Amino acid sequence: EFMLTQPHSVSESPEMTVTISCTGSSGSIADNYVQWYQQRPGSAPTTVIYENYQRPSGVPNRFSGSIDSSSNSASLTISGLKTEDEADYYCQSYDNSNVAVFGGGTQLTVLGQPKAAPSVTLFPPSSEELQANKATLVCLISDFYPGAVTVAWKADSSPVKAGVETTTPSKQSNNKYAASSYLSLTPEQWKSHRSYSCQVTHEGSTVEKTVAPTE
Amino acid sequence: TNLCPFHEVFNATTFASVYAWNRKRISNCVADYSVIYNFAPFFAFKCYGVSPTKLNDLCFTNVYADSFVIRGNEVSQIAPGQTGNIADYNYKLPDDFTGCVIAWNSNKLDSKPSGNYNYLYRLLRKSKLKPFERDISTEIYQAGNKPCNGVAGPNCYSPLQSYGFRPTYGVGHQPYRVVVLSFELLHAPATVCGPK
Amino acid sequence: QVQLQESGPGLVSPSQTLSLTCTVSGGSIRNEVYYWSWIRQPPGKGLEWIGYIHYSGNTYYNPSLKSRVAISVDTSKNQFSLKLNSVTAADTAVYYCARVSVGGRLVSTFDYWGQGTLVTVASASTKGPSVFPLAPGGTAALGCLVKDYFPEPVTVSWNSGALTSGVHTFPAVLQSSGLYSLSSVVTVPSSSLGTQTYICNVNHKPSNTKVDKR
């Protein structure tokens, strides 16, 4: 076996130097080449460093690799970290039996990113869904940096704790997050209330919509 | 009438090195060359003096099957009129060669994780080998003016050099089993004819 | 250029044989790169090497999956397929096909990868999806609601790829009934509420369903 081990997560301020560790549990890391691939959330991995000192065309000079045979491990140093470099990095090598082995992945996090505000939006049910004797409210959340956003609902007289599905926030293409909340209920219960309000609970502040079912 | 043992020559488990390539004489059998195509797509299937499309229609006098394992970057050296280390010191084909050079990759059989030193080749010698000449000598070769007397002095090296043959090597360094069929096309007699 | 694309059943019943076909364009399975590998990645987990095959029939599989993984090469169609029999619940992953360079001294350079496909391994009564329109400052925002679809891979490309500005695809949620729900909205100017018909296009490859609605 040639199981490579990487740190689970690493964070550092931008424009600084970041080093990603890649240690070999057995064998020798110098016997075979070490490659590094960048896989952004929702995309295919792309080769960053190959043959342990070579960088392909199009990759910025911020990426450079080195080999430390004295510790049977490799390291990927990043010069001048920025926002576009926040992605998953896997170090890949080869076992002596022609077996390709990938690392565990290192989650890089740009600590220098500023605060953000969520964009709450609510849409009323469709006419076809109401004709189908059903309803499902769609409350959308986006553009928030901290992934601790929770949802809440009101019935203008009491909170709502009915069947509500909350999406787990994930990274967007622009290093931000997104979320959604689906509240399903009967059209009679939807029309028998004065107003509904999708209460989005952010860090400290909160933003709601207060949409009335009256047309 | 019976099928020639071409399959037994091709599917051999243990192949010989290039400096000690084995030789098998095919005679008194039906030369059905269609059994060659039952293997994987070959890396090199160059034929000389004959056509690979109609080998089963011709009749040959002597059919010699030379088997040896070489490096991937050295497969181009086995051809009439080439020049190189393997072509001069390990295996020299004649200029008027009549036959086919069949080579295919064997990285899963002839390689090992800790290195496969069973296959060796001759690094240097006194003179070039004649066509179809085999030299199994293992005496230490002297390079300087002073005699080595069979010891590894400052300018004394072994005649043979071992192949690496690791599976992680490139395609040019992986082992390739080469079967060179030498055809004596009906010179005096007619002995080994194809299926009719 | 050299482009790879995965294909095959997006959903396979348990204990069956998972079969995916990778079609390579711009390069055949030949002396070009000498290697064609398969890599899978479960959602939220790291990459996992499956195996690569050589054009001369040489196969190298993972030691933990040697018994089940079987890769075949078809040079006549420039397609190499992966057969993973006896699937388990932990086999849910996005299977990629990538070429590996062997022309150098040693094997390296996983240069070109595929887009990958998410093949689930659950037999959950694979019905078809449904669409629902969302009724709609200088700009506005509206979209279409998608519900009741088990296979995760879904596409909501608006106007067959046109008007991509302001398009956002929120992640789907696993409802209590076992189905997923999707909501994709596009930011449009308020002046264009009377023109530029908002025909949302959906395409569900595992069920071959394409629906369009304003």
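Numbers here mean position along the shown chain, with the first residue as 1.
Note that Cβ sites are derived from N, Cα and C of the backbone, with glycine treated the same way.
Pulled from Swiss-Prot, these are the features on record:
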type	residues	note
MUTAGEN	B:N11 to Q (Swiss-Prot position 343)	Reduced viral infectivity
VARIANT	B:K112 to T (Swiss-Prot position 444)	In strain: Omicron/BQ.1.1
MUTAGEN	B:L120 to R (Swiss-Prot position 452)	Increased resistance to neutralizing antibodies. Decreases HLA binding to NF9 epitope. Increased binding affinity to human ACE2
VARIANT	B:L120 to R (Swiss-Prot position 452)	In strain: Delta/B.1.617.2, Epsilon/B.1.427/B.1.429, Kappa/B.1.617.1, Lambda/C.37, 19B/501Y, Omicron/BA.4, Omicron/BA.5, Omicron/BQ.1.1; Contributes to cellular immunity evasion and increases infectivity
VARIANT	B:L120 to Q (Swiss-Prot position 452)	In strain: Omicron/BA.2.12.1
VARIANT	B:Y121 to F (Swiss-Prot position 453)	In strain: B.1.1.298
MUTAGEN	B:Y121 to F (Swiss-Prot position 453)	Decreased HLA binding to NF9 epitope. Increased binding affinity to human ACE2
MUTAGEN	B:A143 to V (Swiss-Prot position 475)	Increased resistance to neutralizing antibodies
MUTAGEN	B:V151 to A (Swiss-Prot position 483)	Increased resistance to neutralizing antibodies
MUTAGEN	B:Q161 to N (Swiss-Prot position 493)	Reduced host ACE2-binding affinity in vitro
VARIANT	B:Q161 to R (Swiss-Prot position 493)	In strain: Omicron/BA.1, Omicron/BA.2, Omicron/BA.2.12.1
MUTAGEN	B:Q161 to Y (Swiss-Prot position 493)	Reduced host ACE2-binding affinity in vitro
VARIANT	B:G164 to S (Swiss-Prot position 496)	In strain: Omicron/BA.1
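Geometry remark: B:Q161 (mutagenesis position) versus B:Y121 (variant position), CA distance 5 Å. In this structure, B:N11 is the one among the mutagenesis positions B:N11, B:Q161 with the smallest number of other Cβ atoms inside 10 Å of its Cβ. One residue stands out among the mutagenesis positions B:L120, B:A143 for having the most other Cβ atoms within 10 Å of its Cβ: B:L120. Spatially, by CA atoms, the recorded positions B:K112, B:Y121, B:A143, B:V151 include one closest to B:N11 (mutagenesis position), and that is B:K112. Closest to B:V151 (mutagenesis position) in space, going by CA atoms and restricting to the recorded positions B:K112, B:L120, B:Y121, B:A143, is B:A143. In sequence order, the recorded positions near B:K112 (variant position) (Cα within 10 Å of its Cα) amount to none of B:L120, B:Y121, B:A143. Within 10 Å of the C-beta of B:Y121 (variant position) there are 22 other C-beta atoms, taking all protein chains into account. Closest to B:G164 (variant position) by Cα-Cα distance, out of the recorded positions B:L120, B:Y121, B:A143, is B:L120. Neighbour counts of Cβ atoms within 10 Å were compared for the recorded positions B:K112, B:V151, and the top value is held by B:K112. In this structure the C-alpha atoms belonging to B:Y121 (variant position) and B:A143 (mutagenesis position) are separated by 18 Å.
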